[PDB]
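> After the structure tokens below, expect a handful of questions from me.
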Amino acid sequence: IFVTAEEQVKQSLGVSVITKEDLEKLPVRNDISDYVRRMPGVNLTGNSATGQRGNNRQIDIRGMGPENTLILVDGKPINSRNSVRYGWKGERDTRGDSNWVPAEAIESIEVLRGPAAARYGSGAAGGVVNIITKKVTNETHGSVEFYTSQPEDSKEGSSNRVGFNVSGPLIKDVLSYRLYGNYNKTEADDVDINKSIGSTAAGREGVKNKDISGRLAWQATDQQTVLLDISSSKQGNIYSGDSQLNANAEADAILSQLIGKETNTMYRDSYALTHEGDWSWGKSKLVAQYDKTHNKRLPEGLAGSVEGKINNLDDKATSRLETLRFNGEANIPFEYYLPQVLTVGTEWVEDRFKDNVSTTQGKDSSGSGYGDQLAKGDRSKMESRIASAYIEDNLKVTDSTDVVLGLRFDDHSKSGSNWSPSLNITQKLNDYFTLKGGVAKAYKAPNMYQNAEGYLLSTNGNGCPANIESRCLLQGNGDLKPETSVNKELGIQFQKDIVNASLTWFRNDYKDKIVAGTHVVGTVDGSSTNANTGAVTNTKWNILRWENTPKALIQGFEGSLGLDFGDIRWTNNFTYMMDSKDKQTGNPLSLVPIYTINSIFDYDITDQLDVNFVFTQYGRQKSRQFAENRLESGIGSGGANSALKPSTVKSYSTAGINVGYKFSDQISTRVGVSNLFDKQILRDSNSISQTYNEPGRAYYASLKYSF
Ligand SMILES: CCCCCCCCOCCOCCOCCOCCO
């Protein structure tokens, strides 16, 4: 049977595929990023290379930053983090969107890196993580699973899960369901975990997850199928003391009270309806989906020494993000000169966003604050629309040569239209080798804060670019161009039986990335009235705006190695990172080790008994190297002492073992330990390299009923 372009590029070098089986052999604590991170060209890093909110690490692909990692679930985009205020330097106080589907509910995970991911449009310049959930089943198969992790160190949080999955027929062979549920609670790290090295940065914040999700599958005709997906999730945090400038939580009037409490809460509801036709001329797929996300959390400083810190014990505000999305698509096999499979498709997406707490700034009772002049109209509501169409061909150019030619057109309501060409070649050399490559141009539309004229922020001086003197404002920009990136990869794939290997060069030229601008587009006079006196004072502000900056360069090598001896097996990879630099600042896009080596080992001792070993090795993580504002350039209010202090985390390694006993056909269980050598790093507030907590030694166990 025929093979579409989409299917074919999942044979690309920059693609890997995790199974339910892998996931079982190496249990996750909560967030799957802890297993996804082990793939070639993948990292776990903060939202920006500044290090702020460093324990908020999420899936990074080839060092392009997590804003550039598009998470999908069964093919449908998640975008809940856009709820969260995106700040002056690219920071967001989110944990991201790789934690919406409980580990035990996952059938498969597809990681697409580089050229193979540009297909999927806005936000895929880094890559795509496609979480594939368990399927409907024509006989009732059940699962219940528990998990616990138990850190040696008293100050690190233990974690606990329970969850179920059940699927069956309601009507044999025409209507069937899948339903899965999960309650996870990972306790926070103590407030004071990082103190023993003079550091005021918080440890990891905890999370209570509540997830429920339902699928109905209906075979309406011999050639027509209808899927319904309804899911709802709630994520409530457990506050560990985090704050953008790493204040001393325990000695802060307010924060000290919020510890161990829920200060932010993330709600997500999602509905999708899908129709799939199986026609004589080929195949078709229509999708409607609607997503509703609320972001409820305590308010915060939005400038100065209080920036990024909680103002208040009580007055929670909520932000509301609705997405409606439609997708239609057809696959037709035909033969003109060569065998082909033409894909042709349409996509429509609209976003509506309410945010009334971030979109207030420079409002003054005189009616002449800086924002009263620059931002008029309802600043609280933002719209985005993308209309897209694409065409794709999978050609057998020879019985040895498989080639994919795609083109994608995108038209965004603010940024304009944009073309994304996409080549992808597979070329057998012989029974054992094969050559592979792709070139693709990825897209990303501005994020809503970056676009929005009603979003204003300020510094008194320190945040200003080193070449400006006093006070700067940063406004959103409706006239931004979209982010574009030409992503190339090329490599060799080897496979005898028992042995396989790849090596692949990758290189992305990332263009017009949207960031805090450095040119003053003009100036404005802003009145600031004294609350109690009515005394006015006018301030000349320099106006900066979000702006696309010309070029960043990413480059490196991925290799992988597989050694299968039946009962004994080894899966290893490495990734070497030759280049991560913006050609203007000289800084890296995203803090990631210069190299990362991974090894997984499996040995089935008996049919029941199993042992499993994991080892990971990280080369050196350098900090940002070059100043981009007054403070960093040694001319802020703190002078030369507050100047940038580049530093680099020294390389290191961690390991883990399991013994995995299947007590029965029905009952499984797995006991193990992680960071076997207690290689434990604490987050240093006085550094811009040591930005995160590497958890120490932890004993964990998981048992699974299967009925
Ligand atoms: C072609 C790229 C592949 C990169 C990995 C190559 C490494 C080859 O190792 C094969 C055997 O792996 C043994 C795994 O066990 C680790 C033993 O040392 C334990 C350290 O505490």
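We number chain A the way Swiss-Prot does; in order, the residues shown are 48-754.
The deposited model was determined using X-ray crystallography, 2.8 Å.
Cβ coordinates are placed from backbone N, Cα and C, and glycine is handled just like the others.
Pasting the relevant annotations from Swiss-Prot:
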type	residues	note
DOMAIN	54-181	domain 'TBDR plug'
DOMAIN	186-754	domain 'TBDR beta-barrel'
MUTAGEN	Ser352 to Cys	Despite cross-linking with fluorescein, capable of binding ferric enterobactin or ferric catecholates at micromolar affinity in vitro
> As a quick check of your reading of DSSP, tell me how many residues in the domain 'TBDR plug' (54-181) are helical, how many are strand and how many are coil.
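Here the numbers are 32 helix, 35 strand, 61 coil.
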> Among all protein chains shown, how many Cβ atoms are found within 10 Å of the Cβ of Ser352 (mutagenesis position), not counting that one?
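A count of 11.
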> Three-state secondary structure of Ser352 (mutagenesis position) from DSSP?
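Looking at the DSSP assignment, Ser352 (mutagenesis position) belongs to a helix.
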